Amino acid sequence: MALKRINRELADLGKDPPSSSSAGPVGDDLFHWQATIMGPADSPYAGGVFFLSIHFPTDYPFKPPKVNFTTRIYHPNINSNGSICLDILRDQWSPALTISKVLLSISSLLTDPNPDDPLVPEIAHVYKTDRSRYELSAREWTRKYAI
Amino acid sequence: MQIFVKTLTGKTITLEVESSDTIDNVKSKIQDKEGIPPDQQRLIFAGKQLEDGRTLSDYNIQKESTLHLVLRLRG
Amino acid sequence: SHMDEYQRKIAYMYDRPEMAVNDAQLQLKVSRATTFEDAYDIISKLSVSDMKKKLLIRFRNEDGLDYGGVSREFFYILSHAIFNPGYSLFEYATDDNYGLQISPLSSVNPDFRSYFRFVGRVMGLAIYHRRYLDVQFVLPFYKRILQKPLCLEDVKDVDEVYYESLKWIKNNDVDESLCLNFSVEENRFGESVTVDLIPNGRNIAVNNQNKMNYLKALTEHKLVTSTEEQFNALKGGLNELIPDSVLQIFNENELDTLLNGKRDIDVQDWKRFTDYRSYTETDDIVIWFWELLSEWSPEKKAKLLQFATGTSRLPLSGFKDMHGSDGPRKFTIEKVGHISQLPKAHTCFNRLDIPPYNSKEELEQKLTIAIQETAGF
């Protein structure tokens, strides 16, 4: 369940290439993966590639993996540490949720920031109040850092 | 008509409602029969989440429809 | 009532002729800097008759009165020493939900049985002399000590997400794609090894019929079979002083109250190990909040702690080593919120957002209303 399931998920992701979201083994250690996310086209993060480190606890699938960002992003849900407070990895987790669902959920969060979970309440309030300034800041950050 | 709602714990609750009954009416019925506030309760039916301001007929709820109870938000 | 019955049980237990101390005094000398080593050197080489006599403990180079307080501090320090996860004897169940359990890695020691018999002797001595340790284990542990069966719900205290996954497997049918079979992978200092719950269990995938047996096997292996020899040694040490016929008159919570005493959460430590955003102690809201916390019942303070952080169990060393979802994250108070809105909580960040109310009484009313639905202890 901690190695056969991982091999099955890796084989499944190796069959159909999403061409936008990719996952790979860091060297040879099946409990540590790197995820590359393409920026959503209809989002201020358009054209910005993002990197994530995914840790598989040994109790997988009974315990969810941990994803951490590396590239900075002016987002109301991603601080400088690269943490992600995503409900799918703490509450809405079931043994059948493969790692592909996690990447798709993160992509959805990037497209549509969720103000119900203000990891950094300042940026969330700025977005709720000054939309244009928030989007300008996000695009400037994407240009400076992602590029 | 009559419908059935299953909670997260698997408890089955029978509700005497109608197709034209509003979502608010069913939420009030569930609150009266259980005590949970209507806003906290969310009903999943055929991939559709019931929302205030609509009716059961809007969600194609029919005789002996099975719904699922879920929550909304957590930190 | 429950409390009166508990007092009756304690009186009957300590009134039994098989747990009566003698009139001889045992003197033990330890150094404050080195407590665990001295305790292991002395206690692990005594006799069953010796431990039953009156216990007198003096710290070396620390002469003073009120030997009761000195002994209490000694027991507190020793408990915080032996049960320290850094020593790799007892491990936290989860980093974000603190709870002590027997570490499966404790097999690394050449003779873990010696140290675990020492731990059993210490716990038996603590119960014998009406002295309290201050470590909070998990309920399945207390159920094991009383020799009670462990059902699936017992996994809830060990790990919430694990219990939710098990419950989901039980409720909904299991697809053939979920590669779940009778094989648990355990990692012990780098090397990960496969353990078979049943003979030739690594080649029997779960299905609709097998899922009940698989859940039973997983619960049994995670709660018992992992810590078999170590817990056997610990229970042997514990029963070396307290006869089991006395232990089995309690339940999984009366024993916890007997060990740790009436649990409480310190407030001065809480204040000294918090942090603020857009707030400072000069602000009136902060001082009102801390005064209200000072004058509150332990149950309500525990309820507020569970409402804010997400659990009622503190780390071993107080609020200092307070973890979060990703890494360390100390208790935080922030000035975010509209005037009319109720105080808000953020569990995975240990954060409490308090609106700037204009009266202390209003603040207390709003806080109580926000924590009304929370249940603590």
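Method on record in the header is electron microscopy, 3.7 Å.
Just so you know, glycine gets a Cβ as well, placed from its N, Cα and C.
One mutagenesis experiment named in Swiss-Prot is A:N81 to A, and its note says Reduces ubiquitin transfer between ubc4 and pub2. No effect on ubiquitin transfer between ptr3 and ubc4. Listed in sequence order, A:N68 are the same-chain residues six or more apart from A:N81 (mutagenesis position) with CB atoms under 8 A from its CB. DSSP gives A:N81 (mutagenesis position) a coil state; it is part of no helix or strand.
Over all protein chains present, the Cβ of A:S83 (mutagenesis position) has 21 other Cβ atoms lying within 10 Å. Mutagenesis annotation in Swiss-Prot: A:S83 to A, described as Reduces ubiquitin transfer between ubc4 and pub2. Reduces ubiquitin transfer between ptr3 and ubc4; the structure shown retains the original residue.
Under the heading active site, glycyl thioester intermediate, Swiss-Prot lists A:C85, citing sequence analysis as support.
For the published mutagenesis A:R90 to A, Swiss-Prot gives the following note: Reduces ubiquitin transfer between ubc4 and pub2. Reduces ubiquitin transfer between ptr3 and ubc4. Within 10 Å of the C-beta of A:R90 (mutagenesis position) we count 18 further C-beta atoms, all protein chains included.
DSSP assigns A:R90 (mutagenesis position) to coil, not to a helix or a strand. Looking at Swiss-Prot, you'll find the mutagenesis A:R90 to D noted as follows: Reduces ubiquitin transfer between ubc4 and pub2. Enhances ubiquitin transfer between ptr3 and ubc4.
Among the mutagenesis experiments that Swiss-Prot reports, A:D91 to A is described with the note: Enhances ubiquitin transfer between ubc4 and pub2. Reduces ubiquitin transfer between ptr3 and ubc4. Cβ neighbour count for A:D91 (mutagenesis position) (all protein chains, 10 Å cutoff from its Cβ): 16.
Experimental mutagenesis at this site is recorded by Swiss-Prot as A:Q92 to A, annotated: Reduces ubiquitin transfer between ubc4 and pub2. No effect on ubiquitin transfer between ptr3 and ubc4. In this view, A:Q92 (mutagenesis position) is surrounded by 14 other Cβ atoms within 10 Å of its Cβ, with every protein chain counted.
With a cut-off of 8 Å between CB atoms and residues at least 6 apart in sequence, the same chain places A:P61, A:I88 near A:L97 (mutagenesis position), listed in sequence order. For the mutagenesis of A:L97 to D, Swiss-Prot gives this note: Reduces ubiquitin transfer between ubc4 and pub2. Enhances ubiquitin transfer between ptr3 and ubc4. The structure shown keeps the original residue.
Under a cutoff of 8 A between CB atoms, and with a sequence separation of 6+ in the same chain, the neighbours of A:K101 (mutagenesis position) are A:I88. Under mutagenesis, Swiss-Prot gives A:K101 to A with this note: Reduces ubiquitin transfer between ubc4 and pub2. Enhances ubiquitin transfer between ptr3 and ubc4.
Counting every protein chain shown, the number of other Cβ atoms lying within 10 Å of the Cβ of A:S105 (mutagenesis position) is 18. Under its mutagenesis annotations, Swiss-Prot gives A:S105 to A the following note: Reduces ubiquitin transfer between ubc4 and pub2. No effect on ubiquitin transfer between ptr3 and ubc4.
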When each of the mutagenesis positions A:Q92, A:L97, A:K101, A:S105 is checked against chain C, which show a C-beta distance below 8 angstroms?
none
At the level of the C-alpha atoms, what whole-angstrom distance separates A:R90 (mutagenesis position) and A:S83 (mutagenesis position)?
13
Count the Cβ atoms, other than its own, that fall within 10 Å of the Cβ of A:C85 (active site, glycyl thioester intermediate), considering every protein chain shown.
21
Mind sorting out which of the mutagenesis positions A:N81, A:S83, A:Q92, A:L97, A:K101, A:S105 are close to chain B, meaning Cβ under 8 Å from one of its Cβ atoms?
none
Under DSSP, is A:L97 (mutagenesis position) helix, strand or coil?
coil
If you run the three-state DSSP split on A:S105 (mutagenesis position), which class comes out?
helix
